[PDB]
Amino acid sequence: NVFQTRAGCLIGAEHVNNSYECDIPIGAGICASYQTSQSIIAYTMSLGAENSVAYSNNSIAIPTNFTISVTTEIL
Amino acid sequence: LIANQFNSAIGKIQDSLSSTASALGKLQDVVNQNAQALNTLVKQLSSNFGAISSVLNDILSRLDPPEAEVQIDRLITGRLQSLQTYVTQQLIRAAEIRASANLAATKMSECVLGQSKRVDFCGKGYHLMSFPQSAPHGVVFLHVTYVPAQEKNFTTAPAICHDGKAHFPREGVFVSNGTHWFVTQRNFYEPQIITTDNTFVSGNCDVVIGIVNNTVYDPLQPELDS
Amino acid sequence: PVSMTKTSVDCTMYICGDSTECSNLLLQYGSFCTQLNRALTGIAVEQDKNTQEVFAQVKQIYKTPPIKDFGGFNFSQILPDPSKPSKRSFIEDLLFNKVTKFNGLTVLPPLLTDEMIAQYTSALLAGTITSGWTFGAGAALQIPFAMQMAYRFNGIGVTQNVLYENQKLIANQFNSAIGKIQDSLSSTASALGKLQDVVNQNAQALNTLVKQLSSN
Amino acid sequence: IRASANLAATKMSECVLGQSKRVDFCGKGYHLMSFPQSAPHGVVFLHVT
Amino acid sequence: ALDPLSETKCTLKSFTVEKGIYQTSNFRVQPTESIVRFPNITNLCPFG
Ligand SMILES: *[C@@H]1O[C@H](CO)[C@@H](O)[C@H](O)[C@H]1NC(C)=O
Ligand SMILES: *[C@@H]1O[C@H](CO)[C@@H](O)[C@H](O)[C@H]1NC(C)=O
Ligand SMILES: *[C@@H]1O[C@H](CO)[C@@H](O)[C@H](O)[C@H]1NC(C)=O
Ligand SMILES: *[C@@H]1O[C@H](CO)[C@@H](O)[C@H](O)[C@H]1NC(C)=O
């Protein structure tokens, strides 16, 4: 249970090939979390959901419905 | 529908702020930092800095002035250095607080007292308004924004050929559901008949790349024919 | 500039490395070196936070479609190069190529590596070229690039027909301007000086630090 | 550097993700669009006006 | 000094440690033996 990364030596966390959102940042793209029976896992943090656009020169995506949202900004 | 959505969203915000404590962290830590700093200063009263005792009442009640002065000199050097570090940290933190307060003041000015055209400056989405709320050493802005929810894919064209002239939409965009061509506002699907009060003429169909051939209704024709 | 070098200086090793008596004498000062360690860790986490706030502003990863028809606008100079091991653009490669210990001072690697920052930039570029501003305020809604340029022109008060009549000319001028930007960025490196000096300053600081290890 | 990063983040949010109406905020001229590019410890904005 | 958890506990002077990463100490490899090297001096000096 020893993992060598560009951030150093990590002992106790299991290396998982699957990528997830960063929970506890370690560094150099490596982040840690507690997941499944449960244990500490280390993984390359994901950058977001993959979403390609249906681009063309004669197509428009127009909203037919909307929503009114409220966000909280603390300062 | 807008009223119901706004009320439900305000209820959700209430539930989140009453159920998530960490949502206040960005404020609490600040206080903690200050407290931490203060604590460190207090802890610096326990250091000897080489003196035989940390409490001054013991030093003055044990040493003759010629040596009590040396011990007090060590103590005052240490204490003045620690206090100087403390006040420097406090000044830097106060500069940061002043920057954040200026940002919050600009936000209050351009978001609550008016309408901000800056995207993502008053929250995610098309900003509509904002409401201020007090907080212990803080401000909470409730930003009301417009977000597209459901979308549809239509066929478009940069211009429409009617009689050899190039017609462009005054407001909105030309779309096609597969059988009919309409003009609708960009931020909401609302197909309208292509008319002369919705489009304008400029040039001919020989300049626009991708212009489609269709018809443009003239409201003056049925009025003049009768 | 966005971030600095995440330097971390070990107090105990810097002042009294491999010396027990010096550490015992330093213990007579309380929590000075611990508080400076806390300060440098705060600096590091602040650098990571500003990097995250600058680059991680999109919820999805956007990509350009296999079709490159942008109405004559050539974007291969700022789009990613699929042939490079680091998925960065040609201009970004030129920029990266044109920019230039054991006493308890270390350098922690950044949380967000160069490849992830390049992927962020590519996603944002694809979003802004293929969906306008809809991907920021909401979902990425496809719009032809000519129509996006027409919207940008309507935003400044010039009619879309003025763009359409000079569409080929506008595209040619844009391509020539991108080529000129490439030439200017490849010719001289002083344009990015506002960054390099920063590093130099930090380096100089470190230098001064180690130089103060030689004073009596 | 934190102040400069806040400025760069605001500029990327309002000039790349939208159309800013401030003159000289997105380069000389009437702002049309902006493109972000990575750089060693920095960001290069191509402001098209 | 029992385990990394207790190390974090006394570095944070608290019985409750929140979720996150915390720097606790500094590891340093200790030398195993001493190596003395001196010239093969062949002549005791007439100090007497
Ligand atoms: C774009 O317009 C050209 C010109 O007619 C057409 O051939 C092409 O199919 C259109 N779509 C794409 C994706 O190029
Ligand atoms: C739009 O979506 C909301 C979601 O709650 C729904 O209540 C409303 O009926 C929808 N309106 C239309 C016109 O689709
Ligand atoms: C109508 O538009 C089409 C589209 O290219 C063009 O070929 C045709 O000449 C135009 N005029 C007609 C059909 O009278
Ligand atoms: C853009 O320019 C490159 C060379 O500068 C060329 O290879 C390419 O065909 C051009 N058009 C694109 C990428 O659509």
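The residues of chain E that appear here are 292-339 by Swiss-Prot count, in order.
Method reported for this entry: electron microscopy, 3.9 Å.
Every residue gets a Cβ built from N, Cα and C, even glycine.
The following features are taken from Swiss-Prot:
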MUTAGEN   E:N331 to Q  Reduced viral infectivity
VARIANT   E:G339 to D  In strain: Omicron/BA.1, Omicron/BA.2, Omicron/BA.2.12.1, Omicron/BA.4, Omicron/BA.5, Omicron/BQ.1.1
VARIANT   E:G339 to H  In strain: Omicron/BA.2.75, Omicron/XBB.1.5, Omicron/EG.5.1
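With respect to their backbone Cα atoms, E:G339 (variant position) and E:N331 (mutagenesis position) stand 22 Å from each other. Other C-beta atoms found within 10 angstroms of the C-beta of E:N331 (mutagenesis position) number 4, with every protein chain shown included.
If you draw a 10 Å sphere around the CB of E:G339 (variant position), it holds 4 other CB atoms from the protein chains shown.
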